[PDB]
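Peer 1: The structure is given below, and queries will be raised subsequently.
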Protein chains: 4
Amino acid sequence: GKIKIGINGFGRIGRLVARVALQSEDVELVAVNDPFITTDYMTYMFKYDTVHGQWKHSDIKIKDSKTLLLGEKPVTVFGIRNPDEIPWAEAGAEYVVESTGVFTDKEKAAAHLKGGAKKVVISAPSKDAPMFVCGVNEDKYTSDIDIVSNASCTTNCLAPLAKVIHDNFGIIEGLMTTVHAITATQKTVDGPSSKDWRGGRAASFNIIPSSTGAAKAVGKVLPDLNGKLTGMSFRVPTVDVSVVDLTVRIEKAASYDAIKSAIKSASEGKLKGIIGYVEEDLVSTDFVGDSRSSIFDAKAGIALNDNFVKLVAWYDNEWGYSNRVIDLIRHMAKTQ
Amino acid sequence: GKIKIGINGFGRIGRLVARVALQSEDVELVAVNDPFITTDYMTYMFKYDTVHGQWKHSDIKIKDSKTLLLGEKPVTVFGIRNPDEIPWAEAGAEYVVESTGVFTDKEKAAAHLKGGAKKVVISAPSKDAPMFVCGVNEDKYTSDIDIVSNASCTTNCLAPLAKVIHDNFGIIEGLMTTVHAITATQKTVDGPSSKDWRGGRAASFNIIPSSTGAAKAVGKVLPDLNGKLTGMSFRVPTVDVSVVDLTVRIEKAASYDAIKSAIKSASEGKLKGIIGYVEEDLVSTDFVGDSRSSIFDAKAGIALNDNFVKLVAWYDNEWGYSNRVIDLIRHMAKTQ
Amino acid sequence: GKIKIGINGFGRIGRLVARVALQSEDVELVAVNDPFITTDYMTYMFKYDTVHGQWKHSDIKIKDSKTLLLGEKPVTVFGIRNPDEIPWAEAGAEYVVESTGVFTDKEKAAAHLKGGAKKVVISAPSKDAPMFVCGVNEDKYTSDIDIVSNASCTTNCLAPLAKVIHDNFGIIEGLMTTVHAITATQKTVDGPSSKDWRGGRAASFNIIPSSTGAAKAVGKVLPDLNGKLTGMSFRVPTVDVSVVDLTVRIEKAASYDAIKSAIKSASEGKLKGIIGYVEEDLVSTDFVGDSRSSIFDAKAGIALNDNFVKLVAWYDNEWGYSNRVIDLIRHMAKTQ
Amino acid sequence: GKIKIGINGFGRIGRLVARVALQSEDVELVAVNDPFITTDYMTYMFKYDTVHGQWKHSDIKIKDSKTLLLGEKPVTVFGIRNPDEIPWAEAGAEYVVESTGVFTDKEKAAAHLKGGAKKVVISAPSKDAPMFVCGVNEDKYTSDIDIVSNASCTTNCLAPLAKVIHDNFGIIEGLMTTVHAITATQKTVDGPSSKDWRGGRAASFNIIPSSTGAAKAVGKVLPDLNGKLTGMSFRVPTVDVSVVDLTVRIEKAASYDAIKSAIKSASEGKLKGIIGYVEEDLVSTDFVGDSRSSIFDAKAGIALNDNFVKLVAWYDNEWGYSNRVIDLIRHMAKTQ
Ligand SMILES: NC(=O)c1ccc[n+]([C@@H]2O[C@H](COP(=O)([O-])OP(=O)(O)OC[C@H]3O[C@@H](n4cnc5c(N)ncnc54)[C@H](O)[C@@H]3O)[C@@H](O)[C@H]2O)c1
Ligand SMILES: NC(=O)c1ccc[n+]([C@@H]2O[C@H](COP(=O)([O-])OP(=O)(O)OC[C@H]3O[C@@H](n4cnc5c(N)ncnc54)[C@H](O)[C@@H]3O)[C@@H](O)[C@H]2O)c1
Ligand SMILES: NC(=O)c1ccc[n+]([C@@H]2O[C@H](COP(=O)([O-])OP(=O)(O)OC[C@H]3O[C@@H](n4cnc5c(N)ncnc54)[C@H](O)[C@@H]3O)[C@@H](O)[C@H]2O)c1
Ligand SMILES: NC(=O)c1ccc[n+]([C@@H]2O[C@H](COP(=O)([O-])OP(=O)(O)OC[C@H]3O[C@@H](n4cnc5c(N)ncnc54)[C@H](O)[C@@H]3O)[C@@H](O)[C@H]2O)c1
């Protein structure tokens, strides 16, 4: 009678993942943990959003501070610093979305089992937890795996696209660039960012080069592409929605129309919901709220010849990924 | 005798105060402390600036992990979290600029004296250290005082303006609004800010109201105006430069031209260098690099009648204030 | 018996007025005129919107040049340059919304009568056309008047609020400042703006002072406030939603709480739908899509004393105003 | 022997080309024509600049209705819309910089000859006028040619880089993406752009795909690369400075250091002043004011293998190109 989940962290991803859950027919958000945000503040951060509008699918109210009330449905609020000490079981949380960004290691993420959780989905890349991307390798998941990663929003955009191109034409080698919206790790004015100097510069007033592991990660969820793709990123002054610029040399000659038709078929086929196809004069804000992992922009791309082409795919880095987090949990729950 | 100074907190103000000092002929930066910026990283943060251009007055290089080197002149660097552990004396710093934003209390600021500093200038309002605004009340400083506040950039903008208006026409009551550039305390995307919820919302994508005691503070540096002013602020999507919007009722009736003439005369005389006067169609970016504390915009303001008007004054919140920090030190150094 | 209307000029206001109309059970959009945008292009500009989202209420298709289909309801498309040649009567448009901005003079707006339109509502201030603001003086409208002005968005925000404060406490004098979103008359980079030099400077990279007659205009819809209000504006880098900052001196002493309760009551009574009331820590994006003309922000304002206060009220300059254009038409149609 | 030049079109390029000329020792600006800017307004537009700061090299005063006076140097101001009518010879303008963007056709730019100018340099690509890029093919120019094109800023950034990579390793094929700053042709809010629908969308609130022939154009100035390059662009929310992202398959295997070394050598030799070389963590604003045509960012790019790599080169789309316009002129004067 519904998949019970808990969310650790309540940032951009934790909050939007909660929105998706609270509005679904099959998943139940039973608890959220966040040591830094009072119960009162939590309701405010959840209700109002600069990018995705006011939550209006249900009204919000405080039952008693250890408790939230979303349209008569309860949601426990924990304020526990040690994951190892979150009583997920007391709330009935089967799955836990680890979305804080500091427990991405399998052994650190594993802490949630201590409190009675049975499954943990890391909402970010992981060095040792298996990564799964819907539409790409989610079928590789098996019930004995308790800690998994849903990879990154960028890998979720690149992988489906690369799979379609590789399966149809054979990818020899490819280089990728993402023109990315700013994020929470960036700064409003030039500030300290010791692990990424460029990343400390005023975010909304600069084009900021940045490294990316999304292309390399593709090789993990699609071994056949390991070592054949790499890339980088440019952080630009936008609040949300990013775009993937994939330049690849393919083995089988294909006209631009053939490539377009392949992506189109896939988007109408088994990858519906994951890959989208568009042929209109759209821009970034037209994709805010789009739940797909990768929306191919047919008119934006360009081919030099039948074996070397540049492909463009949009992605609401916040909302698409958030839906995939729930999508991954759904697949896991259906796997005996 | 060259005034020797140290800086605690190498941020927007710390770094710019460094630029003013390094370009002067009377002040010598001898050391800098910031546990979040290694020596190497410091050369990069000081050299490149999103708003104030590249440093091109002298070369910037590292002598060793503990000393910089600005065109041959040595500047020692520390990485200490607790002020009372900073050996200011060893470096010969007589004056210490407290610009971290977390040690504004007098007793927290006085930690610097333990290490051998003789004077501390807090680059922000202080709860108990006396506040001074150059051109308004710096002459109240007495040498028995070791810890002082240079107030806020906003008070530095409004106070000189109010002084001229009060001395010439007599202020009965006033209400101020500052349309303010974003700062380091804000967030790139909707994030937590437990003590200022609005302040946590995506900075460059919202007009964000905020309270400020900067107007009320004018009453502290000009007691005659106690209880006569207050106001608020709107943080808007710009990287630097803000503006004061003062709606005031005056006792002696005066035409707008009479008010303009009073300010122009003040800018050319007693308050030259503090209050500036312009009569052109300028906009925020035109004031980047302006060293004055308050630049009156003749054409922007409007009078309802001879005793009720709206006055407009610009200020490069980063640069003007940074210069006033040095000016305050110059004045204290000349005292006695 | 729907109210049939036509729209001249398919811009920010024209398109959004069309959205309000198309969503109503009230009025029927029967025709649109714009010689600067093809019929096919028109469907694109109407469908996608950077700030108000994609139109998904009904399907959008082209029937045959000159004819759009929003679901199963036809909308005639004109491409006439001269207003006196638009055969509004052919499409059956009784009311014409003059939203081009270049035909605000009463004589120039009268051209629509030539084509058979019965009434014209200028979606802008007019030098001589009778001005009406809903919730303020729309009851002054008489059926013998065929050309009216719906004022500006700023006056629709300021006037209702002012009426509430004046009737309860008596406004002696006030000065208004509006922190305003950028608009179509502004420029992306420094360019030519002959009648407004500041307004030619890069829009999203500057705080830009501007003159406004919105405060003075209040005197036309509220005689007792004529000559008692004036102000100016600051255009800031946001795409939509602006805020009014009203500093007023009142006759009757009143605590800030009394002022608040007065506005809340009004927002709950006759002025419901025109004046809004909020007391949460909201920011501009939180008001995107708000249909009210003026949303009083309880927590943002501040009082110096019981007779001198600063009040702040938000307004989606695009959406609220567009709804008011339809509300005025609704009132005119219900008038003897 | 001062090279006397005139400028048609006092926009971003015209005004900055003006600044270069006026700060030079070998070029003399003797006349400017722009019927959309009065002599008085012209002084304001030239003096203040959102991106490049206030003009300070010289005073700027008005010597009657036509002549401006810059540091005692008189400059005649014309206000004529039809090129065929500008009396260049009267001012002594030998070379005319055609920077209006509406006379790029050889035949149309030729109009300046009837007025007495002897040479015309089009500050934009031309469909038929011969194009030249300094450091790449300006030596192909011959005195019998009176109308030339300085191509586009993007081609000026990509061409030098392509030349180096091609001369050193051999370019088999390449695909380019430019992350470009907004420009004068874009819109502040969703407005009409019939020839480029995406380009009509709010410029500073969207990532906007854009077509470009800049890469294909490298084939015109570098015949060996004809048909070997193409690409596209993404317009993003910055005021100035853009970047080229070149993905290339090369013939001679070369490690990234060998490539970095080749470019660095070029930047210190034959292409000094044209190609720059950086090895620091820079961001867009760090390049404002850089006069090079293409500045290679060693750390931003990445290599997949010794024959497939992604190269990054910055360019101040306004300043770099403006300097090149003058350089093309200097070359033409020296090869007369
Ligand atoms: N578009 C995106 O933002 C995006 C896309 C894909 C993946 N992600 C992933 O999600 C993470 C980023 O979230 P951010 O926007 O993107 O969201 P935020 O919006 O950065 O998340 C903020 C929340 O994390 C909470 N938090 C911090 N420490 C905590 C702790 N110890 N326990 C509980 N809660 C804690 C904070 O209080 C805050 O409410 C990243 O690690 C990234 O891998 C983000
Ligand atoms: N325009 C302005 O930003 C402006 C104007 C007037 C006054 N101020 C005042 O300046 C502050 C100055 O902040 P910035 O200077 O604006 O913000 P920053 O730019 O956020 O200050 C940055 C630096 O303080 C350093 N720091 C933090 N903790 C420290 C510690 N324990 N020891 C040493 N260094 C430490 C940080 O590492 C960082 O480098 C505030 O308190 C404010 O009221 C700022
Ligand atoms: N926030 C706001 O933008 C706002 C608020 C209140 C009132 N208004 C009013 O609406 C008008 C401004 O609209 P703008 O954004 O604000 O919208 P735009 O978005 O400026 O309107 C643009 C359209 O007007 C069309 N147009 C021009 N000349 C025409 C003609 N002769 N015939 C038919 N169509 C023509 C153009 O082609 C274009 O499509 C102003 O006059 C103002 O009074 C605007
Ligand atoms: N960064 C850049 O913007 C950049 C870089 C390289 C090349 N370019 C190129 O040059 C234009 C550069 O134009 P800009 O951005 O400098 O222009 P702006 O900045 O749009 O140019 C503006 C001026 O041209 C003037 N003008 C228009 N019509 C005229 C006429 N008939 N006679 C005289 N003056 C007239 C206008 O008044 C306006 O002041 C383009 O054609 C483009 O290809 C631009």
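We number chain A the way Swiss-Prot does; in order, the residues shown are 2-337.
Header lists the method as X-ray crystallography, 2.3 Å.
Any Cβ shown, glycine's included, is placed from N, Cα and C.
So Swiss-Prot says this about it:
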ACT_SITE  A:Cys154  active site, nucleophile
BINDING   A:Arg13, A:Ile14, A:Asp35, A:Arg82, A:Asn318  NAD(+) binding site
BINDING   A:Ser153, A:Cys154, A:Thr155, A:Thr184, A:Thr213, A:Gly214, A:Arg236  D-glyceraldehyde 3-phosphate binding site
MUTAGEN   A:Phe37 to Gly or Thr  7-fold decrease in affinity toward NAD. More than 500-fold decrease in catalytic efficiency
MUTAGEN   A:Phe37 to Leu  9-fold decrease in affinity toward NAD. More than 1000-fold decrease in catalytic efficiency
Peer 1: Among the recorded positions A:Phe37, A:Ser153, A:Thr184, which ones place their CB within a distance below 8 Å of a chain B CB?
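Peer 2: Out of A:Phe37, A:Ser153, A:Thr184, A:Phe37, A:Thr184 lie under 8 Å of chain B.
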Peer 1: Using C-alpha atoms only, work out the spacing between A:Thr184 (D-glyceraldehyde 3-phosphate binding site) and A:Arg82 (NAD(+) binding site) and round it to an integer in Å.
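Peer 2: So the alpha carbons of A:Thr184 (D-glyceraldehyde 3-phosphate binding site) and A:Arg82 (NAD(+) binding site) sit roughly 24 Å from each other.
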Peer 1: Run through A:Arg13, A:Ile14, A:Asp35, A:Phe37, A:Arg82 for me and report the recorded positions whose CA is within 10 Å of the CA of A:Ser153 (D-glyceraldehyde 3-phosphate binding site), in sequence order.
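Peer 2: Qualifying among A:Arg13, A:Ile14, A:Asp35, A:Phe37, A:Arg82: none.
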Peer 1: In angstrom units, rounded to an integer, how far apart are the Cα atoms of A:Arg82 (NAD(+) binding site) and A:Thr213 (D-glyceraldehyde 3-phosphate binding site)?
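Peer 2: Spelling it out, the Cα of A:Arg82 (NAD(+) binding site) and the Cα of A:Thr213 (D-glyceraldehyde 3-phosphate binding site) are 30 Å apart.
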Peer 1: A:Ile14 (NAD(+) binding site) to A:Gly214 (D-glyceraldehyde 3-phosphate binding site): how many Å between their Cα atoms?
Peer 2: 19
Peer 1: Which one is it: of the recorded positions A:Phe37, A:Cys154, A:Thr155, A:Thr213, whose Cα lies the shortest distance from the Cα of A:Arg13 (NAD(+) binding site)?
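Peer 2: Checking each of A:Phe37, A:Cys154, A:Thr155, A:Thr213 against A:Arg13 (NAD(+) binding site), the shortest Cα distance is to A:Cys154.
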Peer 1: DSSP secondary structure for A:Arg236 (D-glyceraldehyde 3-phosphate binding site), reduced to helix/strand/coil, please.
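Peer 2: DSSP call for A:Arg236 (D-glyceraldehyde 3-phosphate binding site): strand.
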Peer 1: Could you list the residues of the same chain, at least six apart in sequence, whose Cβ is under 8 A from the Cβ of A:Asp35 (NAD(+) binding site)?
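Peer 2: Correct list: A:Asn9, A:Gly10, A:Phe11, A:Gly15, A:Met43, A:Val78, A:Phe79, A:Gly80.
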Peer 1: Mind giving me a neighbour count for A:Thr184 (D-glyceraldehyde 3-phosphate binding site)? Other Cβ atoms within 10 Å of its Cβ, every protein chain shown.
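Peer 2: I get 19 for this one.
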Peer 1: Measure from the CA atom of A:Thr213 (D-glyceraldehyde 3-phosphate binding site) to the CA atom of A:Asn318 (NAD(+) binding site) and give the result in Å, rounded to a whole number.
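Peer 2: Computed Cα spacing between A:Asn318 (NAD(+) binding site) and A:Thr213 (D-glyceraldehyde 3-phosphate binding site) is 14 Å.
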Peer 1: In sequence order, which same-chain residues at least six apart have a C-beta under 8 angstroms from the residue listed as 'active site, nucleophile'?
Peer 2: A:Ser243, A:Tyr316, A:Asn318, A:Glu319, A:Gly321, A:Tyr322
Peer 1: Measuring Cα to Cα, how many angstrom lie between A:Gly214 (D-glyceraldehyde 3-phosphate binding site) and A:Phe37 (mutagenesis position)?
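Peer 2: Checking the Cα atoms of A:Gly214 (D-glyceraldehyde 3-phosphate binding site) and A:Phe37 (mutagenesis position) gives a distance of 29 Å.
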Peer 1: Identify which of the following binding-site residues, namely A:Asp35, A:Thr155, A:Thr213, A:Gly214, A:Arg236, A:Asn318, place a Cβ less than 6 Å away from any atom of ligand 1, and list them by sequence position.
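Peer 2: Among A:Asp35, A:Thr155, A:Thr213, A:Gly214, A:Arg236, A:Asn318, near ligand 1: A:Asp35, A:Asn318.
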Peer 1: According to DSSP, which of helix, strand or coil covers A:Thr213 (D-glyceraldehyde 3-phosphate binding site)?
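Peer 2: Its secondary structure by DSSP: coil.
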Peer 1: Whole-number answer please: how many Å between the C-alpha atoms of A:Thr213 (D-glyceraldehyde 3-phosphate binding site) and A:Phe37 (mutagenesis position)?
Peer 2: 29
